[PDB]
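Trainee: My questions all concern the structure below.
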Protein chains: 2
Amino acid sequence: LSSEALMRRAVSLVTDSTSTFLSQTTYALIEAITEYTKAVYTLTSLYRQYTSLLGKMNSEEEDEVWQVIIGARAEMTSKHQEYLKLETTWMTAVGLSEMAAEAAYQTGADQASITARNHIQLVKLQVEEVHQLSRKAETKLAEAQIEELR
Amino acid sequence: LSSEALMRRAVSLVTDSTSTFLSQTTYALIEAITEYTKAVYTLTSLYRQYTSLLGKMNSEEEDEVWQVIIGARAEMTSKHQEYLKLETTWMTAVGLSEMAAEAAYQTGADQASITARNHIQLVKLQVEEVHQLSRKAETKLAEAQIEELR
């Protein structure tokens, strides 16, 4: 409508495009964290299966375990690096959501504001719990690798 | 626990807001179809006056209608400056709707997938139907031209 309303509509177009991009990036981040956690869980499950089949160690399965340990060191460094980069990308996505919320609050949407606040608190609890679980998973993996000496 | 109740009251607020929004958009769609028909008829009526009534009146009215053509062309460009953003906002709406359909198919929410598919279909039908009224008027103008020429 007016000049301020025209600016609102232009920033609405821009923020809708960047929110399409932000939804894509956030869904990709959620799927990547899911793959993170499920790969860690699958590696731990395979290790638990190998420990449950103890006593009948053979050359084939022990060589497989050696490969798993080498790939587990590589996975440790890769998991640390990708945890750093995923945290950085989540911070970038949070900043994008922050500017989108600034545009929406300058627009005047209040139902969207309260829905976003409820979503923010719920996902804050959820991501805190899931990230604590993940970090504990790699902490336990590192501790087990360290105590493998004895 | 289950976040079903959280989703329930979130979408209850969302559905109240979108019911108010649906009534408001019914009113705004009445307004928009009225404005779009008025703009298309203004364009075609100025074209009709440009083509049909030259030379019948005297010289002073000839100069008057020429200055009217110039000024009305400038004012029509100024007024039509708003319609260029409509195409781009429909482009981003179609892209976002296709993304929503794909994301809901991926997540598996049948109700959300149906909602997004019908969302893209309905916005397509609405914009294509206002544009269809416009292009029906344009086709009538072209038919009147080809019948008037021959």
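We number chain A the way Swiss-Prot does; in order, the residues shown are 68-217.
Technique stated in the header: electron microscopy, 3.0 Å.
Cβ coordinates are placed from backbone N, Cα and C, and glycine is handled just like the others.
From Swiss-Prot, for reference:
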MUTAGEN   A:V81 to D  Monomeric. Impairs interaction with BIRC6. Impairs ability to inhibit BIRC6 caspase ubiquitination
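Walk me through the surroundings of each of these features.
Mentor: In the three-state DSSP reading, A:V81 (mutagenesis position) counts as helix.
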Trainee: For A:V81 (mutagenesis position), which residues of its chain lie six or more apart in sequence with Cβ-Cβ distance below 8 Å?
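Mentor: Set apart from A:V81 (mutagenesis position) by at least 6 residues yet with Cβ under 8 Å, there are none.
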